[PDB]
Amino acid sequence: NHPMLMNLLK
Amino acid sequence: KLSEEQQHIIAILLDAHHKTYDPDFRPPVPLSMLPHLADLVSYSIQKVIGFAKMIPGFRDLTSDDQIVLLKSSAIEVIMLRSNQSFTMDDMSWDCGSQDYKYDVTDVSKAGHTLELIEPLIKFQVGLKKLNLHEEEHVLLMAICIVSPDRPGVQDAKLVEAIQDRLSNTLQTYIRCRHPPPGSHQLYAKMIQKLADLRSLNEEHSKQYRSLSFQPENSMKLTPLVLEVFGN
Ligand SMILES: C[C@H](CCC(=O)O)[C@H]1CC[C@H]2[C@@H]3CC[C@@H]4C[C@@H](CC(C)(C)O)CC[C@]4(C)[C@H]3CC[C@]12C
């Protein structure tokens, strides 16, 4: 539900 | 007495801050400033995430707990970190030049009312008056992000253990390094500032919900802002 946040956290 | 561990935590948070805060966007122009300031906030979210990832112990949370902590804190950290560019000389954020100088008029033209802006400006004045060390500023940003009372947190005990190590590091720093009488109840005044940020967060969300149910306004936002602040 939060792919951009998830990507930035990686 | 500041342990080796406590000094290591401070060093790490200072460098994380230096790497991610520096006073590409749509140009500054009642909503004329929303494109420019939505870009600025969008960029600032990326930097907040950068800072969070470097908080000792943040990495040990599940991806789900990292997401809820950043979703709930991002706007508070942006308001808090903005205190370093804020000047009481003219109640403005002076990111270098008149182009990227933002007064009450500027930030009042992004679809938010004085019901957010006035408390926001009074919060910056209050925070300047505390005259925090940068060491205290970065611990307060880290404590703001890693708080076990945010909605949706799964492992509250691990978040609390991380926040307690940061809190103990801050209280110890204040006692060892903050000059009395400036140190008197400084921890309590800092936690009160975090409460002011939760209140600012609440007002922001209420105004965000209203604004972003106007699709013409949502259109001026960024994908990251819509994902973090919601749809
Ligand atoms: C300029 C300053 C940072 C300087 C720095 O970092 O050194 C930042 C920090 C806090 C920022 C405000 C936060 C609330 C909203 C958020 C979006 C609006 C949406 C629609 C996303 O809520 C844009 C308008 C407004 C008012 C911001 C204006 C710009 C502010 C004041």
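By Swiss-Prot numbering, chain A shows 641-650, in order.
Using the three backbone atoms N, Cα and C, a Cβ is placed for every residue, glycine included.
Now, the feature entries from Swiss-Prot:
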- A:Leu645 to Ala: Impairs interaction with ESR2; when associated with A-604; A-607 and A-648 (MUTAGEN)
- A:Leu648 to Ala: Impairs interaction with ESR2; when associated with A-604; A-607 and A-645 (MUTAGEN)
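Take the CB of A:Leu645 (mutagenesis position) and look out to 10 A: across all protein chains shown you find 19 other CB atoms. The Cβ of A:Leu648 (mutagenesis position) has 18 other Cβ atoms within 10 Å, all protein chains considered.
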